[PDB]
Structures are given as C-alpha cells and as structure tokens.
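Peer 1: Got a structure for you, written out below as structure tokens; questions coming shortly.
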Amino acid sequence: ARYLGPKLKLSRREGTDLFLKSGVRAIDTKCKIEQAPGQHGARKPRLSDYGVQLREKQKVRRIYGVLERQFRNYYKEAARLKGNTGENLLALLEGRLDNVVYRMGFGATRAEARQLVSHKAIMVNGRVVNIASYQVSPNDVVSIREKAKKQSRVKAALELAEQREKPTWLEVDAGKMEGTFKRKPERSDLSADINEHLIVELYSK
Amino acid sequence: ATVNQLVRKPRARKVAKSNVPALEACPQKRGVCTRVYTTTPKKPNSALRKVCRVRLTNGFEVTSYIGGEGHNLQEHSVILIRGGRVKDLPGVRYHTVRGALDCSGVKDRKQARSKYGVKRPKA
Amino acid sequence: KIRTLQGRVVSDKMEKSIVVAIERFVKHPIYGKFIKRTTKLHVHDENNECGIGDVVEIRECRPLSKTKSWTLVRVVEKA
Amino acid sequence: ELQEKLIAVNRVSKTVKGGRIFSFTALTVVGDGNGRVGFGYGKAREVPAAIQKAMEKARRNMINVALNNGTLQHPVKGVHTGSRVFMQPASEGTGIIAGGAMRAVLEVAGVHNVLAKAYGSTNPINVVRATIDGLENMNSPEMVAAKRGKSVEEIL
Amino acid sequence: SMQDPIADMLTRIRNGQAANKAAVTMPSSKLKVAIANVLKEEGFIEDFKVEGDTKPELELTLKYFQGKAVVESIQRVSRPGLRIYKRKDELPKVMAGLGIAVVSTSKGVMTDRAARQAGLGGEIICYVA
RNA sequence: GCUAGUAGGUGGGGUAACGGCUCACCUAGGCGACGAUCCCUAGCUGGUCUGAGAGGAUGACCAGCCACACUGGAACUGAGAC
RNA sequence: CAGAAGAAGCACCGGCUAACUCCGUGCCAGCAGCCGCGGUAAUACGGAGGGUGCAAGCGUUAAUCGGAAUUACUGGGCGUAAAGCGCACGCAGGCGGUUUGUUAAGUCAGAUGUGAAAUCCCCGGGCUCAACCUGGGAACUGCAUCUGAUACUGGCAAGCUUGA
RNA sequence: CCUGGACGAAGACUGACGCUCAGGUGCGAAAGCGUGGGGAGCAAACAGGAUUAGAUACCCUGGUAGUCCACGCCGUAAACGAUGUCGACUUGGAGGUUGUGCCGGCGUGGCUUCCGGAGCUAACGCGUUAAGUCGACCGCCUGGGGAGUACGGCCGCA
RNA sequence: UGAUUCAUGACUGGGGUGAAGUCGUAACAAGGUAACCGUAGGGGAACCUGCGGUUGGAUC
Ligand SMILES: [K+]
Ligand SMILES: [K+]
Ligand SMILES: [K+]
Ligand SMILES: [K+]
Ligand SMILES: [K+]
Ligand SMILES: [K+]
Ligand SMILES: [K+]
Ligand SMILES: [K+]
Ligand SMILES: [K+]
Ligand SMILES: [K+]
Ligand SMILES: [K+]
Ligand SMILES: [K+]
Ligand SMILES: [K+]
Ligand SMILES: [K+]
Ligand SMILES: [K+]
Ligand SMILES: [K+]
Ligand SMILES: [K+]
Ligand SMILES: [K+]
Ligand SMILES: [K+]
Ligand SMILES: [K+]
Ligand SMILES: [K+]
Ligand SMILES: [K+]
Ligand SMILES: [Mg+2]
Ligand SMILES: [Mg+2]
Ligand SMILES: [Mg+2]
Ligand SMILES: [Mg+2]
Ligand SMILES: [Mg+2]
Ligand SMILES: [Mg+2]
Ligand SMILES: [Mg+2]
Ligand SMILES: [Mg+2]
Ligand SMILES: [Mg+2]
Ligand SMILES: [Mg+2]
Ligand SMILES: [Mg+2]
Ligand SMILES: [Mg+2]
Ligand SMILES: [Mg+2]
Ligand SMILES: [Mg+2]
Ligand SMILES: [Mg+2]
Ligand SMILES: [Mg+2]
Ligand SMILES: [Mg+2]
Ligand SMILES: [Mg+2]
Ligand SMILES: [Mg+2]
Ligand SMILES: [Mg+2]
Ligand SMILES: [Mg+2]
Ligand SMILES: [Mg+2]
Ligand SMILES: [Mg+2]
Ligand SMILES: [Mg+2]
Ligand SMILES: [Mg+2]
Ligand SMILES: [Mg+2]
Ligand SMILES: [Mg+2]
Ligand SMILES: [Mg+2]
Ligand SMILES: [Mg+2]
Ligand SMILES: [Mg+2]
Ligand SMILES: [Mg+2]
Ligand SMILES: [Mg+2]
Ligand SMILES: [Mg+2]
Ligand SMILES: [Mg+2]
Ligand SMILES: [Mg+2]
Ligand SMILES: [Mg+2]
Ligand SMILES: [Mg+2]
Ligand SMILES: [Mg+2]
Ligand SMILES: [Mg+2]
Ligand SMILES: [Mg+2]
Ligand SMILES: [Mg+2]
Ligand SMILES: [Mg+2]
C-alpha cells in the first residue's frame, strides 16, 4: 500500500529527478541518474507508443506517491469534473494534504511530509487530520501541532524549502509553522516536463 | 435490407456455443479419473502428453490435461478440472487443477507456483 | 367529454353485437417507420342497426358479456 | 520546424530465377503542427534508405488543413480503398482518441483534441490516405461564408 | 415509377453541379418552389424562376465559387419509405452548423436555424452542405 | 387451423359487485399469418452490467407487484384467507 | 507509555505487451490466448540474477457486454469474394403526378395530470478523508386529456394532364 | 388459316385508372416418366476389334432405349449479362437494324454492337442498355467443411 | 387407445478426423480426350458415355 524500496531506481527508470530525496546532495552524486536500473540498464530502450504513455503515467504516480487504484480514481474524477481533464488531474494531486504539507516546507520530501501527516502532527483549520489523501480546500490553514513544533526535522525541512522555488498559490509562515491554501494551482504554476495529455490518452486505450 | 423487410423479419443475433460445455457454466467441476495415460500431439509437435479421462459429478465423461512435470494421478483419483483447451491435443478441452483434491502440486517448482499448486519455500 | 374510439364494422352476425376494427398509426420502436396496427373490439349494438362496412363510433362501458365492454354511440357513415 | 513520424515498415518480396529478393517499404508523415501535413512512401533494399526516401517524398506533398484551435471544424468522413475513417472535434483536454495510423497524421498536423474511428480495412497506407483526404476536404466558416455570398456572422 | 419528386429535385441539382451545368430545369410544384426559396436565401443557388401555366417548369440557376460547385453535398432525409419528424429540441445540425437542414414546419418551409428561433419542429426534408 | 359454455341473445339463479359466473332456451357464431392453437423456456418491474450512443445482456442485495407454504383437493371462521 | 519495534506478496519479461541475461535440457522434459517455441549457443521449456506490472492482494477458471460496421435503426452487403427467385402475372401489403378547398388522424407547439421511493446525474451538507449517509434540483426520453398550428403525410370533395 | 406483342406519324379520347409484390397461380432447354404411334440418320446401354502395364475409356466396326408425333407428367440447367422490376437525372465516338420529317443533304423516334470520359470499383472492369447520381418495392447473404445432406412436411407414377 | 419426447438396440448408411499402407491418375498447362452445369445410363475407384447448355477454354 506504499512503495518501500530504493528511491533512486524509480528516478533512474523515468530518466529524470523525481525529488525523491531531500536535495542536500545532487541526484548524480548518489546514483547514475542517466542510466536505467539493472544489469541491462545501459541499453537504449525502443519505447513503443504505449510505452511512452505508460512511462508518463508512472512518472506522475511516482512523484506524488499514489498507487494505481487511487490514481485511476483521480482520473475518473478529473474526467467527471468540468474543464480540461488533464489539468483537473494535476489540480487533484496538488490538493492532497501530504503534497501541500511538502510544498509548504514542513517536510523534506513527500514521503516525510506523509509520515508527519500519518503520525498526527498536522491540523487543517484547527483539527488533526492524519489522512495523506485529504483534499485541502482554498483558504484552509495547515499547521504543525504544538508537540511537533520542536522536532528537528521540521526545521531542517524549512531550511531546504527556500532553497527551492516558492509556490505562489500557498503562503507559509515559517515562524508559526502554518500556511494558507489560497487557491488551486493553475497549470502554469506546475512543471512543464509533465505531459498530462499522455495520461489522458493512456486511459482511453 | 430495407426497413420494410426488417419490420417483417428483424435482424437475428447468432447464438454462440461454449467451448467448455461439460463445465455447465461452473468455474470448476470435480470428477473421478477413469483412465490416466499419455498421447501424442498433432503435427508439427512431438511429445508424450499426459492426459486423463475423468467422469464428472454431472455425468459428463471428458479428457483433461495434466500440466507440469510429473504427477501423482491414477485411476480413481478425485480431481478438480477447469476450462482450458490444449491446442495440439485432439479434443482436450479442460485442464486439471494442480494442488486441489487428490492432485498434488509439482515438485521443486519455483516460478509461477500458484499455477501449479506449490507452497512458498521456507528460505 | 368522454373518451371515444372510432372504427369500422367487420362483423354483425351476432345478436345485438358487432366486431369493430380500430386502426392505429404508430412509429416502429426500432426502425422508425410509421406502421398501421389494428385492434378488434366486441361492441354492444342494441337495435342491430350496423352493417358490415359502416364506420361507427363506440365508447367504453361496464362488461356486458364475456368479451363485450364497449357500446355503440352512433354511426358516422353507412356502407 | 517539421515533425516527422515513422508509421510502418514492411518487408516485401519478389521471386526471381535464383529465389526471392527482399526489400523494405516505409510509410511516414511530416507536418508543422499548424495545419500542414503530408505523407511519403519509400521503397529500398535497406530499411534506412527506405525511410529516407519516404521522408523526402513526404516533405514535397504537404497539404493545408483549416484547423480551429487544435481541433477540427466539423465531423468529417474520409475514404480510400477499403479504409473508411470518421473524425470529430473534441473539447480541450480530450487528447487524440484515435488509432495508431490516424494518430500520427493528426498529431504532426497540429490536431490536439479529436475523436476518431477507423472502419473497414485498417491497412496503414490506405488509412493515412483516407485521413488526409478527410482533413483536406474540411471546411472553415470563412470559406463557407465566401462561397455562399454571406458574412461569417450570418453563418454562425 | 416516379414516387419522390423532391429527391428528384435534389438529384437534378447534385448531378447538374457535377456536370458543371449553368442551370437545371424540372417540372414545378409549390413544395419544390418553397425549397428553392430556402436554397436561394442561404446562397446555395443563384436564382430560380417558374415559367409556364398549365405545365409549369422550374429552373434553378446553379452557382460556382472558384471553379467549384457551391453545393458540396445535398441529401434527402425524410423519404416516402421512411418519414422523419423532429421536435424543436432535436432539430439536426448540418456540418456543425455550417450547413442547413430544410425543415417543413406548420409555419412553412424554412431552415433548421429559423425553425429553432420560432420554437417549432417539423419534417426534415433534406441536408444541404 | 382452434373453439359447443364455445360466441352472442333472452329469462331464472348467483356474487360485495359487472359478467357464461351458473342453468334453461334461441341464434350460429367467436379466435387466427397484426401468428390463433400447440411445444420449449421463464416470476414481472423500479433497476443492474456493458456501450460514445443506439443497443446488447440481465432481474442477487434494496423497494413495488404477483404466486407458493410436504403433494393433490376442499371449504369453514372472518372486515379481510380458500 | 514503550520501542522500528508486530506487519509483502502474486503474476509476468519472443511479438501483440510494460520488462533480458546466464546455466540446465536437446522435437525430450515441457510451454501455449493466438502467432507459435523445444532438433546442442532456447531473451518462448526449467532454475537463477536482473527487470516490469499490480499490491493485502495477485493470478487462473467461469460468465456478460465491448472491441465486432462480424445481423449494420443509428451503421453492411449481393457481375467475379457468401448472396438477384429460370421467367412472368397478380391478391394482401408497401409506396403514390399536379391544383384548390376542407378535415386535423400522423406531425408540431403549449398547458394539465401522471411517470412511487431508492438508484444514475448536478449543486450542496455530514462521518478526520474516502467508501458510505444525506438536503435540494435535474432526469424518468412514456402515456392520457385539453387548447392551438396547418407546411408536409393521411382522409373527404372538386378538378387538371405531364404518368398510365 | 387462326392469333399475340412491339414501333412510328399526326390528331382525338379517358383523367392518376400508377409502380412493386410475401403467399398464390401460369410458362419453363435437355434428359427422364406414362399410354398410343413412328423410326431414315444419329446414338447412352451393350457386343466385338484395337491401344495399353491394365483400358469397364479416348479410336474403329456394329448397335437398343432415346432423339420424331399426339396427349399427360416432371419443374430442373454455367435456366448466365453469374448483373430483380419500375422511374428520373449525368461529357463523347464509331456502327447495325427498323420507322418517320424536311431540302444524295439536313433532322427526329424505337431496338441493338463496340470503344471510352467523369464518377464508381479490392482490382479486373462498368461507363446514358451503369457496376455513375437518386427514389419505390421485392428476393437474397452472414467463415470453410459437414450439406442444399439427414429427419419431418408438401409435391411426384418413378 | 393415441401423440410427443428422452434413453437404448444385433445390424446397417453415409460423414468428419488421423495416419499413412494398397489401387490407379480425375482436376490444375490445350493437364496430354478443354473444363464445368442439369439429366440419364454404365463402371473396383477417382470417373466414362449420350443429350442440351455455359466460357469461368488454350491454339488459330
Ligand atoms: K514442434
Ligand atoms: K363459461
Ligand atoms: K346471459
Ligand atoms: K431492461
Ligand atoms: K400448491
Ligand atoms: K549444452
Ligand atoms: K442499414
Ligand atoms: K412469389
Ligand atoms: K454408329
Ligand atoms: K499405359
Ligand atoms: K435404334
Ligand atoms: K425432371
Ligand atoms: K451466356
Ligand atoms: K436509328
Ligand atoms: K433516319
Ligand atoms: K421480387
Ligand atoms: K414410372
Ligand atoms: K428408437
Ligand atoms: K476429363
Ligand atoms: K481446362
Ligand atoms: K454428363
Ligand atoms: K472390379
Ligand atoms: Mg487497497
Ligand atoms: Mg349479458
Ligand atoms: Mg474487415
Ligand atoms: Mg367477465
Ligand atoms: Mg345471466
Ligand atoms: Mg421456474
Ligand atoms: Mg459500439
Ligand atoms: Mg364469511
Ligand atoms: Mg516490449
Ligand atoms: Mg541452451
Ligand atoms: Mg522460462
Ligand atoms: Mg454490434
Ligand atoms: Mg460485408
Ligand atoms: Mg466460384
Ligand atoms: Mg459467388
Ligand atoms: Mg435473372
Ligand atoms: Mg409484374
Ligand atoms: Mg402526393
Ligand atoms: Mg392531430
Ligand atoms: Mg423516482
Ligand atoms: Mg466534506
Ligand atoms: Mg439526492
Ligand atoms: Mg392536409
Ligand atoms: Mg391533402
Ligand atoms: Mg425431351
Ligand atoms: Mg428407364
Ligand atoms: Mg416417351
Ligand atoms: Mg413411344
Ligand atoms: Mg461408337
Ligand atoms: Mg437452381
Ligand atoms: Mg440459355
Ligand atoms: Mg448468353
Ligand atoms: Mg443465378
Ligand atoms: Mg466501356
Ligand atoms: Mg460492385
Ligand atoms: Mg434433398
Ligand atoms: Mg409436381
Ligand atoms: Mg489426368
Ligand atoms: Mg482432361
Ligand atoms: Mg442438384
Ligand atoms: Mg461406357
Ligand atoms: Mg466415344
């Protein structure tokens, strides 16, 4: 119900950095990033058209840490919601609590932010929520509980967040360790190396 | 066909027959082996394939394949059969379920164990 | 008013009774073509005024025999 | 500038006195992602030479498609030999819902959202021809207004 | 025998355009004239005139744009063997609205756009594109 | 091809009530290629699964209707039961 | 409160189809949905290492629809691929040139009644989330009645001459 | 001798009386069947002579049903244009045959052969006598074999 | 006393599949007698012969 294996083999299969490590080092200083894992990892894959659609879906899944059944349900909702299905699917993944907590800086990675959510250290509008897949609404206040404000990893995570680009749909106060979810991130606020139209087409095969 | 012709005689769907009639739309059926033996396949294959004649609880008398390397089956063994034709064997429409009832799992199997009724090794 | 069907007399050989055929014009549910359908009702004909061919005029009433539950209003056209 | 796609490579054969002589055929499409698309078909003894011949022919045979913001103007039917295709405009985010041979054509031409279906023979050489024949005969409100002697506003 | 004069009218247009004819002529009828009127107001044909008294003759002047026929396709929908009637909310759209459907409503023969504005359904005579 | 209470009529009886519901008499009708009669299968629906749709398949749980209560038959009591 | 402490498997990797090597075997043993694989250099059998896909599940079998425009109403065919009766006449049936009037059955518009609730869909609400529960709408594409419209189709009346 | 249809030219007349057709009915090559005739030539079967490894054949010499007539039955053929009937519309060329108008010359009808344009078609090809563009109605197809077979019905002397 | 349906029956009819033994060589080229259709007769077998029909016959 959660991938618990090596983290860099994932990024090596997808041929890019999945932000699966904190970022204190460079992804090439810990692994052979441009090489797929395994004995035959040095071969040049002739990916079919299905293979290109599949790898794009596995990339987005491996970033946010969602399994297939949950991801397929996100797609069904994205297609049901009005508007562009591909963009609806990214907005739903960015609304997840464990993702929002990470983008706010409270976790070094999405896995760590998930452990903080799971271990009852996060509140939404003033209530403990330990569901990683909880959907954060606009104007909701996410905050760290008092007994967890003293943890040494939450400040180590707050000192790595400014080393990265600040999300403009949030609003963190590193002091009081709480942020506000002002609005859903637009497609422009999200990365451009994610080709979500390949995912939409994969689920019509 | 004109609509007038279709009003009189509408379009007719072709009913399809099952390739596994002895199962009678059941996922499995139990039988008693009446004969266990070998047989040679169609051209262009060559082998001694292991089959058995098995009288089912519904009275049907059919032939069933025994997959895997080696088996413990003999006359009067009680087995469970499932759907599945053997392409190169004339009129063998069913497979024996390894590891069910009197059919033993395959010895020393390490891969695709669940298809041959083999428990997980204690390694 | 009173609901009322209109049809053509196809039989008058019963005492005080007639068979009336009512034609309907309906769209075929699958092929969309408008086709003609017929219903034959047994109708009470006191006075025995109707003949085979007349266009009559009937209404629904209480049961009068095993098969009769309609009764003759008027004759619209005589054969 | 031009997107190129290899759709299919096939090995063909002719018989001679000494036996069979094999060769290869390549079917490709090129396009500028903005309403221009062409297909090329090349034959050679080696695969790479066949592909290069196809790319060369494709670039010389492009036609124009009147697109409407990454989708079609109206539903269209195309036909060539045994292949009959059907294409429809779709809303944004739909993607290209189409088979393999129709997909390559639609993508290099700049169609981003479309619902398509191939009927009859799905031979790639004839499906490509039918697809391009459907796109090439598509009308825009501009040309519909012009031929009918009306303004575009009276059309829509 | 002749059993659909309207389909014969459309076919004469279809075949005349393919033969690059400047005009086509046919025996007239009030329904044919009502259809010719719609074809003219939509700019599909150039003009029409009825000539003759006891045996009127309808003549349609066809138009070509840049050496191509203006009527790209013309197709009978309702036909004697199978009539087609549509309600106002289900009137068809021809070529995503770029073409017309000729509808016979209780207020006369008009296009599908005009029948939608009047809030009427009717018999779908033909598609023109 | 089917049907003699069979189809209709009159009168008596009967039912909470119309009615061949039943009986006597008269008429000779009634149903059927828009499929009667006979044979095989089947509880019906709201719905459910699938499908772009049109359709195709289906009728477990939940709710409406019907039928049955070891097998065949019968009535009694009762506002209501066979 | 205590301590990472109690908690990962199943199928697959020749092509369709995401994922490859070695060793064993040598038309044997065996695999198989299909194409097919196995004859001493097997990415297809069996083990291993590596990999891929799903994950408290994963495979197999059964069964339905789909793909199948392969019963084609939407939406197919019939010279040679399966398919025009050997040729006619003709009842029922289907279809019907042109004009006027009338009718309002088909058709169209509007209204009213009904179309149980649940389900599906939309906007919300409540269980930490979700499943689930729930408020309000929409929908139930139908049927009946009433009042209108009259182009088209039908009926009735009267014609006309181009079909016969 | 009796008799059906088609076509043309001028008019007159009727006033949609039309088109198609499940079931039904009629016609339907050759072979074959029944009864009675006929029988030259031809010729299944059959006989002999050859050929051949054999030769129940091809070849030769013969030869009976049958082929012919009357009446009845049978109802099938690669019964083919392997192309249902009716109507409308859409560039051309060269012929055949049969009408008719006009001044050999110029028109205008019917039927028919070959080529070929657009279009159509998997291709071959079709192409105003469509397999082009449309409408009306009917017949028929739904992988190969089993099989147009079995069983049942109807028809038939078989 | 009938009808219908299921099971079964010495023997018998053809069919399918496998495998290839025996006998020939009917078809595909003008397949060595052009092939095929309907029908009739004959023959161990493919088939042969008569009568009419077709070209979906090569040569000329
Ligand atoms: K083999
Ligand atoms: K009775
Ligand atoms: K009575
Ligand atoms: K249903
Ligand atoms: K009972
Ligand atoms: K070896
Ligand atoms: K159809
Ligand atoms: K007939
Ligand atoms: K002779
Ligand atoms: K010889
Ligand atoms: K003789
Ligand atoms: K005969
Ligand atoms: K012929
Ligand atoms: K002539
Ligand atoms: K002449
Ligand atoms: K017919
Ligand atoms: K006889
Ligand atoms: K028996
Ligand atoms: K021969
Ligand atoms: K031949
Ligand atoms: K013969
Ligand atoms: K013999
Ligand atoms: Mg789960
Ligand atoms: Mg009475
Ligand atoms: Mg196909
Ligand atoms: Mg009653
Ligand atoms: Mg009484
Ligand atoms: Mg039952
Ligand atoms: Mg479908
Ligand atoms: Mg009582
Ligand atoms: Mg692959
Ligand atoms: Mg090896
Ligand atoms: Mg293996
Ligand atoms: Mg279908
Ligand atoms: Mg077909
Ligand atoms: Mg053939
Ligand atoms: Mg054929
Ligand atoms: Mg014919
Ligand atoms: Mg006729
Ligand atoms: Mg009319
Ligand atoms: Mg009305
Ligand atoms: Mg409801
Ligand atoms: Mg909520
Ligand atoms: Mg609700
Ligand atoms: Mg009227
Ligand atoms: Mg009228
Ligand atoms: Mg004869
Ligand atoms: Mg004889
Ligand atoms: Mg005789
Ligand atoms: Mg004689
Ligand atoms: Mg002789
Ligand atoms: Mg025949
Ligand atoms: Mg002939
Ligand atoms: Mg001929
Ligand atoms: Mg024929
Ligand atoms: Mg020609
Ligand atoms: Mg054709
Ligand atoms: Mg027979
Ligand atoms: Mg007979
Ligand atoms: Mg031979
Ligand atoms: Mg020969
Ligand atoms: Mg025969
Ligand atoms: Mg002989
Ligand atoms: Mg001879």
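We number chain B the same way Swiss-Prot does; the residues here are 2-124, in that order.
Cβ atoms here come from the backbone N, Cα and C positions, even for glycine.
So Swiss-Prot says this about it:
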- B:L57 to H: Protein is not incorporated into ribosomes (MUTAGEN)
- B:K88 to Q: Confers low-level resistance to streptomycin and a 15% decrease in the translational elongation rate (MUTAGEN)
- B:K43 to R: Confers streptomycin resistance but not hyperaccurate translation (VARIANT)
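Help me picture where these features are in the structure shown.
Peer 2: DSSP assigns B:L57 (mutagenesis position) to a strand in the three-state reduction. B:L57 (mutagenesis position) counts 20 other C-beta atoms within 10 Å of its own C-beta, drawing on all protein chains shown.
Close to B:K88 (mutagenesis position) in the fold, though at least 6 residues off in sequence, lies no residue with a CB less than 8 Å from its CB.
The DSSP secondary structure for B:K43 (variant position) is coil.
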Peer 1: Cβ under 6 Å from ligand 29: which of the recorded positions B:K43, B:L57, B:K88 qualify?
Peer 2: none
Peer 1: In sequence order, what residues of the same chain, 6+ apart, have a Cβ less than 8 Å from the Cβ of B:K43 (variant position)?
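Peer 2: Looking at Cβ-Cβ distances below 8 Å from B:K43 (variant position), excluding near sequence neighbours, one finds B:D89, B:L90, B:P91.
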